[PDB]
Amino acid sequence: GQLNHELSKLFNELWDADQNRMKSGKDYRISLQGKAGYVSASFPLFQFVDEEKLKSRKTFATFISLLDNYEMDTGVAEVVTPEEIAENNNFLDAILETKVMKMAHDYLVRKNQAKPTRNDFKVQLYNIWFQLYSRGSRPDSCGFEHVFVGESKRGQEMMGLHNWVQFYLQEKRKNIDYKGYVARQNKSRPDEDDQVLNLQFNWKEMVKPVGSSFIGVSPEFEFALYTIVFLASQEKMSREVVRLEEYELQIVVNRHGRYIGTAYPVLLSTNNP
């Protein structure tokens, strides 16, 4: 309901501490073009992105290796292969040396929602995020797939998908048709440089609901936010009212017991401070 003081504050800090960056202009350029639906986008949203900064040097690399894994797939969904494991491991490893993740860590330690040691925290995170779970039994999906891949199932109906890095990847592959941005009547225009937008895209020509997306943010940023919100409540869904920078947000996560489900931001307003 009301603005979550402690979390808008902690998150603002993580935002300030997002060393791994990516910055609007030199690192990526987006083309807003036009409005989705109302009174025309044609080009891709992402006019440019520094591929080398993605292409390792950064935690985007380990991130992209997990995204690509679910692209190829070669495999049934109940099978966790030695390969997917080492990749899960490499990602955790990378994000855990990050100050955002050390910061996130410190918060949850203080609440005894996480343990002091790096490895237990890494295990905790593995289970929340990479342990397979099912809707019956038959664990065919995990938290990273719901949140970042953009859909649970393998196999697809059909997102899900709010991560900017996955949007960029799937857009390049021509599976995402960007339709425009979504504003409000009154309350004016978004900007190429905004770090949260309301965006609409078709998935393989399927028209679907508008959703919000963090833009440029590192994957250890969202990961952190989603983990913390996931641990902050014992119910099926939290919609945590945040105010990051100028944006007023809702940090939503769906929970499935000890495992996390779909998670995303919801944009409430832009020019606020």
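Residue numbering in chain A adheres to Swiss-Prot, whereby the residues present occupy positions 6-44, 54-149, 152-289 in order.
This entry, so its header tells us, was determined using X-ray crystallography, 2.2 Å.
Cβ atoms here come from the backbone N, Cα and C positions, even for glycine.
If you look up Swiss-Prot, you'll see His162 (among others) marked as active site. Sequence-distant neighbours of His162 (mutagenesis position) (same chain, 6+ residues apart, CB-CB distance under 8 A): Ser168, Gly176, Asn270, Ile276, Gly277, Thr278, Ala279.
The number of other CB atoms found within 10 A of the CB of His178 (mutagenesis position), across every protein chain shown, is 22. What Swiss-Prot records for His178 (among others) is active site.
Counting every protein chain shown, the number of other Cβ atoms lying within 10 Å of the Cβ of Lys224 (mutagenesis position) is 14. Annotated active site per Swiss-Prot: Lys224 (among others), in sequence order, evidence recorded as sequence analysis.
As a published mutagenesis entry, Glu92 to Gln appears in Swiss-Prot alongside the note: No change in affinity for RNA substrate. Non-local contacts of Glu92 (mutagenesis position) by the CB criterion (under 8 A, 6+ apart in sequence, same chain) comprise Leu146, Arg154, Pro155, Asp156.
Just so you know, the Cβ of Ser157 (mutagenesis position) picks up 23 other Cβ atoms within 10 Å once every protein chain is counted. For the recorded site, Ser157 (mutagenesis position), the DSSP three-state label reads strand. Here the residue is the original one, but Swiss-Prot notes a mutagenesis experiment at this spot, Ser157 to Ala: No change in affinity for RNA substrate.
The note that Swiss-Prot attaches to the published mutagenesis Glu161 to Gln is: No effect. Loss of activity and affinity for RNA substrate; when associated with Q-167.
One mutagenesis experiment named in Swiss-Prot is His162 to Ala, and its note says Loss of catalytic activity and affinity for RNA substrate.
According to Swiss-Prot, the mutagenesis experiment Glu167 to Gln carries the following note: No effect. Loss of activity and affinity for RNA substrate; when associated with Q-161. Here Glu167 (mutagenesis position) comes close to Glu161, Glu173, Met174, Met175, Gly176, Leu177: these same-chain residues lie at least six apart in sequence, with C-beta atoms under 8 angstroms from its C-beta.
In Swiss-Prot, a mutagenesis experiment is listed as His178 to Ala, annotated with the note Loss of activity.
Listed in Swiss-Prot as a mutagenesis experiment, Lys224 to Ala is described as follows: Loss of activity. Look at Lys224 (mutagenesis position): DSSP puts it in coil.
Here Swiss-Prot notes a mutagenesis experiment, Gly232 to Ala, with the remark: No change in affinity for RNA substrate. When Cβ atoms from all protein chains are considered, those within 10 Å of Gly232 (mutagenesis position) total 21, not counting its own. DSSP assigns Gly232 (mutagenesis position) to coil, not to a helix or a strand.
Listed in Swiss-Prot is the mutagenesis experiment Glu236 to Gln, annotated as follows: Shows higher affinity for RNA substrate. Sequence-distant contacts of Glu236 (mutagenesis position), defined by Cβ-Cβ distance under 8 angstroms and a gap of at least six in the same chain, are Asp23, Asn25, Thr73, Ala108, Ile109, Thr112, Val114, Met115.
Reported as a whole number, the C-alpha separation between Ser157 (mutagenesis position) and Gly232 (mutagenesis position) equals 27 Å.
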